[PDB]
Amino acid sequence: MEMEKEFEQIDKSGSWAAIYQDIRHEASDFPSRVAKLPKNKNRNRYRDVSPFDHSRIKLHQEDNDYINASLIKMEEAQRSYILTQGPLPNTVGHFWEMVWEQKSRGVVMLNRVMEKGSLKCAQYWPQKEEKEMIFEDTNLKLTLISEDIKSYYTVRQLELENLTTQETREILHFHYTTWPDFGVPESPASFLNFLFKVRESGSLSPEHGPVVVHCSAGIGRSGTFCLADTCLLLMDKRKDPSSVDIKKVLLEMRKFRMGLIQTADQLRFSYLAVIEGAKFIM
Ligand SMILES: COc1ccc(NC(=O)Nc2ccncc2)cc1
Ligand SMILES: COc1ccc(NC(=O)Nc2ccncc2)cc1
Ligand SMILES: COc1ccc(NC(=O)Nc2ccncc2)cc1
């Protein structure tokens, strides 16, 4: 079926939970043996969210190459994304090592450091120009260059220096700051505006390594971001945009990381975002 009318048909029939459970039942199951090794317990935020072995990002290290991060490679859309958990106190250095080694231009953050009164990820970037951060375990230096605070999101320019080679690179930090503590946003307008700002920066384009996107677990809000982006790109590329099937795209993405889209409310919000976004594109 088309999307906008499939949408109203699920609303009128109140069957979002049944649609979402079908997706969960059909989703791929692949091994994640490296994630479950005992030496990696303090590298995982949640025991039930792990990268598959076949698609995990490897650190360029011989001691321990593990990080909780996955490469989502979308062949028809010609887009790639790295989806990862919010960094932990003992993985902030690994996180920036990955950004460096994978040649990423942008980092997309969809959570606040504290939500619901608990810490959802480490404070992994500097808050003042004159107070830079050094990650001694991976030999990197990170400096805040500029910060632009808007009503729904903040954009930061960061400098990452590889202290071994003295090479430097400019990294863009795109921080969506207004996702509610519970539920999903009422309107997709600010989320779509944010997506377009990431796009306009070049961070999603083939001349760079894959964008790094995270929330707390790296599957819920993060899944919503890449699912909406890929569906809108396919609607531009195909002769028949109504052929784009958001459930099929989501199942394709779940071949590369488990659990993408965590609730039926996130599924409905993803439909809403693609529907509204397709009208603005034209
Ligand atoms: C997230 O928790 C962390 C705490 C400390 C570091 N490393 C670090 O502070 N190095 C350092 C640099 C300059 N002067 C003193 C120390 C990394 C992570
Ligand atoms: C997330 O919390 C942070 C804590 C510390 C830093 N960095 C920092 O203090 N740098 C420093 C450099 C030189 N002299 C004194 C201090 C950054 C962020
Ligand atoms: C994991 O997050 C963090 C890692 C390191 C720092 N500290 C830090 O870089 N201190 C510093 C002091 C003087 N000169 C250079 C550096 C803070 C937070």
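Recorded method is X-ray crystallography, 1.8 Å.
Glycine residues also receive a Cβ, built from the backbone N, Cα and C atoms like all the rest.
According to Swiss-Prot, the features are:
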type	residues	note
MUTAGEN	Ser50 to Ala or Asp	No phosphorylation
MUTAGEN	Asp181 to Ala	Substrate-trapping mutant
BINDING	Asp181, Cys215, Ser216, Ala217, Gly218, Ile219, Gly220, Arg221, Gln262	substrate binding site
MUTAGEN	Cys215 to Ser	Catalytically inactive mutant; abolishes sulfhydration
ACT_SITE	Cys215	active site, phosphocysteine intermediate
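Feature annotations (Swiss-Prot) mapped to structure.
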residue: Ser50; record: mutagenesis position; DSSP class: coil
residue: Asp181; record: mutagenesis position; DSSP class: coil
residue: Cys215; record: mutagenesis position; DSSP class: coil
residue: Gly220; record: substrate binding site; DSSP class: coil
residue: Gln262; record: substrate binding site; DSSP class: coil
Open item on the list: Rounded to a whole angstrom, what is the C-alpha distance between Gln262 (substrate binding site) and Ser50 (mutagenesis position)?
Closed with: 14
- [ ] Have a look around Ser216 (substrate binding site) and count the other CB atoms within 10 A of its CB, chains all included.
- [x] 21
Task: Of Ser50, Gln262 (the recorded positions), the residue whose Cβ has the fewest other Cβ atoms within 10 Å - done: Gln262
Task: Rounded Cα separation (Å) that holds between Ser50 (mutagenesis position) and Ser216 (substrate binding site) - done: 13
Task: Whole-number Å value of the largest CA-CA distance among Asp181, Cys215, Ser216, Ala217, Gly218, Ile219, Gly220, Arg221, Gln262, listed as substrate-binding - done: 16
Task: Close binding-site residues near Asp181 (mutagenesis position), where close means Cα within 10 Å, chosen from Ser216, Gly218, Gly220 - done: none
- [ ] Any same-chain residues 6+ apart from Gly218 (substrate binding site) with CB under 8 Å of its CB? Would you list them in sequence order, or say none?
- [x] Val49, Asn68, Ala69, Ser70, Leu83, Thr84, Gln85, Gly86, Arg257
